[PDB]
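S.K.: Got a structure for you, questions after.
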Amino acid sequence: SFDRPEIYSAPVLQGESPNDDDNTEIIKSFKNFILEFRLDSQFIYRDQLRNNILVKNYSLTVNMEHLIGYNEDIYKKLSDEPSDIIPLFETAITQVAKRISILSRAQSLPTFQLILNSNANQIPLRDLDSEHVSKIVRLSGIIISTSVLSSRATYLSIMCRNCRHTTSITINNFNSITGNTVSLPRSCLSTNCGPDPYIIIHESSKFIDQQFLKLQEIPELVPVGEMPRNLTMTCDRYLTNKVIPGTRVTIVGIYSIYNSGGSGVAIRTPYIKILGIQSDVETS
Amino acid sequence: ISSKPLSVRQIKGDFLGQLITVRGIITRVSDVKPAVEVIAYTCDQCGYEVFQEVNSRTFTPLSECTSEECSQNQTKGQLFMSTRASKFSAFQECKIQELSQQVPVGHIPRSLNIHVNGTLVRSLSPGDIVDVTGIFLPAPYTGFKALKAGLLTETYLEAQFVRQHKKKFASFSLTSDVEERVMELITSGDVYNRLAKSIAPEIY
Amino acid sequence: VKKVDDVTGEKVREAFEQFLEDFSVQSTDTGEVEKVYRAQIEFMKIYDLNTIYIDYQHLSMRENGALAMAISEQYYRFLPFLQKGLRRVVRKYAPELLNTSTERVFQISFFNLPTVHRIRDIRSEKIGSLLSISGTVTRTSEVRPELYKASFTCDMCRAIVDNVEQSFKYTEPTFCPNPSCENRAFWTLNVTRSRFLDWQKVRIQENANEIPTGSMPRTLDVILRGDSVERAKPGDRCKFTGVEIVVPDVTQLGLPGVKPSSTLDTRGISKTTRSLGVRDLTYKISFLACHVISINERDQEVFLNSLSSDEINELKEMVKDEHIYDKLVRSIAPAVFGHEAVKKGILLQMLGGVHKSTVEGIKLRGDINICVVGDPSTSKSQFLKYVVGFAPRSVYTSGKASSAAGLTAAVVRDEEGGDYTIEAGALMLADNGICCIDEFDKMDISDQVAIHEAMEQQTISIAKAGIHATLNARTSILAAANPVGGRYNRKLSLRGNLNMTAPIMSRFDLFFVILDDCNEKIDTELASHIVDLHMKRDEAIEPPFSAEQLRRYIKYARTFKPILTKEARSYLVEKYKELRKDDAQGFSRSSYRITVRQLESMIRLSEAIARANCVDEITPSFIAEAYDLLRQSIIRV
Amino acid sequence: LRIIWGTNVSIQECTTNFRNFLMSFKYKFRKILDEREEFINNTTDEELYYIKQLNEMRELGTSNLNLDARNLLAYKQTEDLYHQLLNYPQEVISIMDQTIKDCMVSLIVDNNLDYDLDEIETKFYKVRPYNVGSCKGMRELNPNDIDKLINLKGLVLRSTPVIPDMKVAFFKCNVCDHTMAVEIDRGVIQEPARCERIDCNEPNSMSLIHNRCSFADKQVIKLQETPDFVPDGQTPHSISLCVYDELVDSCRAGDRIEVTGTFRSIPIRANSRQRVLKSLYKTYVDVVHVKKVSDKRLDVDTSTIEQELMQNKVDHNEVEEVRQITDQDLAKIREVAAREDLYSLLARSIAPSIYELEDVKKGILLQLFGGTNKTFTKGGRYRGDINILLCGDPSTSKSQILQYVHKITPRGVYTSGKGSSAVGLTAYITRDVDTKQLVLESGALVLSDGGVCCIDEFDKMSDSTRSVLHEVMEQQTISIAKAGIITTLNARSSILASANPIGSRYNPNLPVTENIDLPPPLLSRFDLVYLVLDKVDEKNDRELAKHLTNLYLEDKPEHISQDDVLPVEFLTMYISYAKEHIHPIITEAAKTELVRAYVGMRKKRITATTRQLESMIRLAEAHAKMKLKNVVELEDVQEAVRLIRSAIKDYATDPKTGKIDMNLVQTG
Amino acid sequence: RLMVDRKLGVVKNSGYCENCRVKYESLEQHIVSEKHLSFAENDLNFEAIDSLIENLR
Ligand SMILES: Nc1ncnc2c1ncn2[C@@H]1O[C@H](COP(=O)(O)OP(=O)(O)OP(O)(O)=S)[C@@H](O)[C@H]1O
Ligand SMILES: Nc1ncnc2c1ncn2[C@@H]1O[C@H](COP(=O)(O)OP(=O)(O)OP(O)(O)=S)[C@@H](O)[C@H]1O
Ligand SMILES: Nc1ncnc2c1ncn2[C@@H]1O[C@H](COP(=O)(O)OP(=O)(O)OP(O)(O)=S)[C@@H](O)[C@H]1O
Ligand SMILES: [Mg+2]
Ligand SMILES: [Mg+2]
Ligand SMILES: [Zn+2]
Ligand SMILES: [Zn+2]
Ligand SMILES: [Zn+2]
Ligand SMILES: [Zn+2]
Ligand SMILES: [Zn+2]
């Protein structure tokens, strides 16, 4: 009738040489970029993060050209493997934000969202080949649909049915996907109870907003006899309810894939995980 | 309450979790072995020392590092035991038994397991008639599985203090009170005859 | 894929090829240059043998010793290359030997290594290297089939992949023959379509002269493979040449120290955010022998044919000798002084009679059993000491240091949870030899009954643990005993002097009672011999025949079937009558009385004497000599 | 700077201190340390000790330096290095090995010697600290003593065969036959999960080739603790020692050894199926040094370990089996052997604290010397082991004489007669708790091989237990044929038996054989039967009472209550030298005297068998070996005959009837 | 790899001495040490220089 043995660690020695690709080196370099970047003798990102913390806006807006001006290699990493590098940037923002918030409360916050925008060259919606898959693309267009906000679990408590084993599943990343990559466990995880024995305790879970937008190539630059081409986009948290249908926008996103465009073999439906929306001057 | 001597039979499950004193005779003492409490490992990748607490009879060693750096990274480090950095306890498992004056009529005395840890080891030897004060604690069941009806638990006594009824001649120290008593014996005179005649004084 | 080639392996193979082809030897004034190994190859071609015998002495000379180092030091590495070189040499010279008459498996059998190692000289530096050891065989396995070239069927592609070489352990293949399947882990072994070798596991103990002070004998498991199986039998001291290998040993769990372990490398593996693969690298040293030599003869002519001419010269001279019986007796136990009847009995026992089976199977036995009893310090154990160390397949044991399971076979178990086995007893390691039991009186009654079970039927039945085997123990028992009270009683019968039970006492053909007396001259002369035996070492021993030629003569004389002529039958009857008349006379008071067992003792003693004289006909003088030898054994009370 | 994490050890400072100690240590430092400044001789205690040792190791080609740990206490700079070595043996010993290599390189280069430096650089030099602090037994070590340099002392009972410990794992590709060779790291070998060749990257292509890996020697030795301090109520303990790569097979069963090694603890897996360890660790010792020579003990019989000695030369173990005799010590030995009263000096040097028993202590000395071992070129063996029985009146110091010969002999087991069994005295089958297997362990008569087995209460042990001693006392072997063990085991052990006559008093009415009450077959095997009688003589009482009461004048007595007695340190060395280097050869005059005397004795009463002639010879040889004589004259035979006659008290025994004339006893 | 600073756990003239083959932290204690005094008092070590002292004079 004893308790749960604990496991803990402490740094004693230098380990193996910090390698540049290590997630912890990448997080350190993002943290240094956030804390040390200067634009016109101003720590623009540090001040922006602090102000966002004060207004309870748990997100950071970053221009990727500023990242080019700081570290080109890890800009390459972000622009070529966004799905693996964006969570590291969000972790760096979360650490810096925790430090800033605790240091500023004397005269918890969730994982921060990286809303990255850019002014680089934009790929036309008709010029998206299969080489852009799982990569950061900038593409212009017009929003023709904005779905209702849907609730996505970012932290949910679960309990086994034929037990009372309490567990928590945290979703801080991979919130932008048509499917659900992380589901409830198929076993009790207390190691028989059965398949999928967990139920969600909804009064102790945390949820976030998601929205489906429908980008379309502007109808001015369309072939005379063909359908204008549209593209599904998914945004979450602070990128929701930012634009209305009919708004001409510049979308920075990850050109990704989901499985559902009719009769075909091994074909897939492309979409865009939105990392930032840049609305232009529109109807007031 | 914690010092009134109890027999092995008188220690029921109501006394479980309490600090209690058991009066008995020690019948078997094991060798002082190193029982691991917090096993330590070193990781050659991140340079961390990962400590895993041990609570039961057996434990499963860690294979991959669980420190901040390795958990955050994708190339985990394989971590090796560090015996010198691990936390060990001098462990003894003594067995106390009911005295003949405590066993009821027609009964066989029953024994109790005493778990001696730390600097308290080597304070109990077989044949010692002692008052052992310790925390009566439960242990996971170790009997036959088919005979388990519920959450049955074994019990032991995590020894905290030992009082010897008959102090050993080797552990004699000439403190002040020992000295005053010896002078009050000597000054009375006739030590040899007094001590001889005091051996079984009803024998004549 | 470009398979990696072992450059030094190819070089060693080429060096072995030239060694096999171009090696030459100079004959001893009987011919010119002869190529030994090409002749051996054509020999094994004609006689369809599978094993080629390579002399290490011959191999050392070639390549200024560079082939020698590599083969002896890295034998496990260069063995396939040696096999390839031998196969190529056979393919060019005598190309019809490469077929079974699928493929012939070839056994390269190195021997004549410069040094021989003990069991305790075995060290882990020499793993996978050629070397020679020596040891006394205790247990041999039944030859068993070992998977050599397995055939596998894939569950996806039901094709048949063959010639899957099983090096040392069960190994499934990695790639399917059909390109489409792309399977590696799922296979089935089909046993008929597989190939096998012969495997025997010998257990060898340390030799009695190699055990250190206070230590216990060490045991090793030798693996005989190919044509070397059944070449070693329990009791024989054999030297093995082969590879010192390692085999898994799970019993090393709980041993002190950091037992090695292996884990899969988890870097360069591309996780996405339990694959343990942990094994125990605990091994024990075993031996894989490619050559066994010991360090069925009943036919006379085959024995004389395979024997050196000079030894024929001396053997026929010994036969031509006139007092060959007396010289043989004087050559038995030269260290002992003056007990000549006991030496005669020992010589006849070491020669033996003939085994005769009746129509219904009474199976009369022709092994002389001798008991030596007497006063203290009369050389009784110095005759048992002499017999063990001279007589082939002779086993010495003591009364109090023996058990019924140590003399007869036992049912033992090496591993808990392992099956049971029969390890051979003293009465079986001395099969067709002599079991010298010293202090027979000290032995327990149950052990005596166990030995009785072997003296009656010359067989031992063990029905313990699910093993119901009937083992045969054809042994002669030379026993030494002390009378009750520690001193012989002249006024008491032989039975009253000995606590030995009557069922045992009956099967002893001869009872030699040795008594010491305070004779002036005899004591002066025994003492001179004891002190000269102490001053000198072997110059004080002057036997007419050395142990070598005496053993050769006995080996030759054991091949005869003596027959008694017609007058011998009647004189045997007359001598039995004379023994019966001598017994129960009224005043003789014989130590042990006479019956038809004495008559059978006389027949086999006469056969042994005929063997001693090396004649196939038992002259009546031989019956007279046997009668005298038997009669003088009985002591009047 | 830069000390090691978890230790006080700094590599630079420890290396500098150890190098300074090696270059500038003289044994006069330790002689000052041990408060023995008046033993300081300028000739050999003023030379750099370890410089000479390093030079000798360079010349001899050896690789192991035997460092006396207490020497580090003598030097001022290494007073802390002693504690660092004791507390952290691993790091400190590694630094010491490196420092030895640097020191030898410096010795070769700085003195500009001719010696090649290639084979020095590639040689691995090792340090063997032995004389660390001797205390705390083995059971008094706490978990805080894990990984510390401890010193045990005990008896070797058993040793497992050579276990291969993998150091390099040899893998091979099932596809392209490409091989890497992984190195072990703290007992873990990283099995490759992919072929490192860029041509093929098959995941599970690699397979371990067991017979092509690199292995090292490991051996587990079962030791019985014989601590200096034994707490009340505890029983003898058994521990497992681990010897590695040169110390394998250096210890045989029955050896009394002082072993210095690291006190280690390992977690033991509960089951062979799953990987789960037990929370209760198992303790053992990693052996770093073995000492088999005691300065108060006879050297091991070199005639029994010749194969072992020369196997030790091949193994380059450098284990000192026999003590070193210097030229000065040899000269002193010769000078003492040249004395006129050498026999009486050596006899009274045996057990100086036992009262005068000149013949008992003269027989004991001859047994310690032993006869001449004669091996036959054509096959045969004579052993000079002398068996002595001490039958006598109770309270005669028979047991104190067995206790001295047990303590002074190199090997041997002290038994009590009724506490012994026939199986117990020979090999038996036991069960190991580590391997859960059935193994063979030696008996008292086998563990005593090469030494003296002391058997107290020889009369109380039964007839069947006494049966096993016949073959030992005559052939010096045990021919065992039992289930699982059929072999001849060498048992070349002298037998020192003690007994009292029936009725616990030597009744003069009964003859000698009635009192002794032993079968002729066993009483013949004894080369010397002593009748120790407690006669009432007033001067005998006067002097035995002064002797006993003088031992109580001072709390710990220094016994010099004689004319002169040699120290046990000198006595053992003299006896060992005589045993090793002197092999007496019988001369013709000795032969004639031997035959004369044997015939004279060969003329109820105790019998005189042929074995008595063989006790004469060896006894004479023992005497000839005592005086360092390589030949036996008639004086040695006369002394042997006189000792045989006086042991049984023939001068007070009537030839017709075996009565002892109590008035004729010569107690003195 | 395991090295850490001495802040955890535990006379400017210092250097080697080719005479004694030992490193010293203090000149005034090396020259008064046992081995250095023994080396200095032994005239056999200073032999070839002894040729020069009186070869010039
Ligand atoms: N169950 C049994 N029944 C009869 N005889 C047996 C039995 N088991 C062993 N034996 C005898 O023991 C001999 C040894 O052969 P095996 O038992 O096959 O080998 P083994 O010595 O047990 O070796 P391994 O290790 O089992 S291959 C056999 O030839 C039989 O004489
Ligand atoms: N006739 C003899 N020839 C040679 N040696 C003899 C003779 N008689 C006695 N001896 C010696 O006397 C001793 C006899 O010892 P053993 O041969 O063991 O006698 P034993 O008859 O077996 O004695 P028991 O029965 O065991 S008391 C040895 O030293 C022999 O060498
Ligand atoms: N000659 C002696 N020299 C020295 N001490 C002696 C002597 N005789 C007796 N003692 C002492 O008195 C005791 C008797 O000696 P023990 O060794 O007990 O005699 P023992 O011959 O073994 O007695 P038994 O025969 O076994 S009852 C011991 O404690 C000795 O110290
Ligand atoms: Mg005998
Ligand atoms: Mg006694
Ligand atoms: Zn559950
Ligand atoms: Zn780590
Ligand atoms: Zn397939
Ligand atoms: Zn490969
Ligand atoms: Zn100096």
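Numbering of chain D is taken from Swiss-Prot, so the residues present carry the numbers 177-779, 789-853, in order.
Determined by electron microscopy, 3.2 Å, according to the entry header.
Using N, Cα and C of the backbone, Cβ positions are placed for all residues, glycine too.
The annotation ATP binding site is assigned in Swiss-Prot to D:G568, D:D569, D:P570, D:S571, D:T572, D:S573, D:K574, D:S575. Summarising the annotation, Swiss-Prot assigns domain 'MCM' to D:518-725. According to Swiss-Prot, the mutagenesis experiment D:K574 to A carries this note: Loss of MCM2-7 complex helicase activity.
Buried or exposed, and what's around them? Tell me for each listed feature.
M.R.: DSSP assigns D:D569 (ATP binding site) to coil, not to a helix or a strand.
The C-beta environment of D:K574 (mutagenesis position), restricted to residues of the same chain at least 6 apart in sequence and closer than 8 Å, consists of D:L566, D:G568, D:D632, D:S674, D:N676, D:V708.
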S.K.: Could you tell me which of these binding-site residues, D:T572, D:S575, has the fewest other Cβ atoms within 10 Å of its Cβ?
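M.R.: Output over binding-site residues D:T572, D:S575: least Cβ neighbours within 10 Å is D:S575.
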S.K.: Identify all same-chain residues not among D:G568, D:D569, D:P570, D:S571, D:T572, D:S573, D:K574, D:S575 whose C-beta atom falls within 8 angstroms of the centroid of the ATP site's C-beta atoms; report them in sequence order.
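M.R.: So the additional residues around the site are D:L566, D:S674, D:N676, D:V708, D:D710.
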S.K.: Comparing the binding-site residues D:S571, D:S573, which residue's C-beta has the most other C-beta atoms within 10 angstroms in this structure?
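M.R.: The residue with the densest Cβ neighbourhood is D:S573.
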S.K.: Under a three-state reduction of DSSP output, how is D:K574 (mutagenesis position) classified: helix, strand, or coil?
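M.R.: DSSP assigns D:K574 (mutagenesis position) to helix.
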S.K.: Near ligand 5, which of the recorded positions show up if the criterion is a Cβ under 6 Å from one of its atoms? Options: D:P570, D:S571, D:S573, D:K574, D:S575.
M.R.: D:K574, D:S575
S.K.: Can you give me the same-chain residues 6 or more apart in sequence from D:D569 (ATP binding site) with a CB-CB distance under 8 Å?
M.R.: D:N676, D:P677, D:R681, D:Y682, D:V708, D:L709, D:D710
S.K.: State which of the following binding-site residues has the fewest other Cβ atoms within 10 Å around its Cβ: D:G568, D:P570.
M.R.: D:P570
